[PDB]
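Visitor: Provided herewith is a single structure, encoded as structure tokens, for subsequent inquiry.
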There are 2 protein chains.
Amino acid sequence: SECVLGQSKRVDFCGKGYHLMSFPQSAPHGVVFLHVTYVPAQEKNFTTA
Amino acid sequence: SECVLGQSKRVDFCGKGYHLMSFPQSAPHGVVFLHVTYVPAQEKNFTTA
């Protein structure tokens, strides 16, 4: 109800990283969720005030 | 996952009042959470439109 039919703001609920969307798949006596997540890559130093 | 690694918008979940942050502490066969919360103090009447 939460990951698929909308976007979830809960941290580390709909997969690791920031959540974008999800897709369901059936399986014998179970479900498989494919989460699509957003992750920052390359950091850079800076001076702030 | 929610209170510590982020800020939770759920009401009365990460302690009473508006939530700011939390800290974990170990204990024999358990955990202890220290929640830091924000509470308004002194009310004043006003007329609104």
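Heads up, chain A uses Swiss-Prot numbers, so what you see runs 1030-1078.
So how was this one determined? The header says electron microscopy, 3.5 Å.
A Cβ is built for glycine as well, from the same backbone N, Cα and C atoms used for every other residue.
Straight out of Swiss-Prot:
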{"type": "VARIANT", "residues": "A:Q1071 to H", "note": "In strain: Kappa/B.1.617.1"}
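Thinking about packing and proximity, how do these listed features fit into the structure?
Guide: Around A:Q1071 (variant position), no same-chain residue at least 6 positions away in sequence has a Cβ under 8 Å from its Cβ. The secondary structure of A:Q1071 (variant position), as reduced to three states from DSSP, is coil rather than helix or strand.
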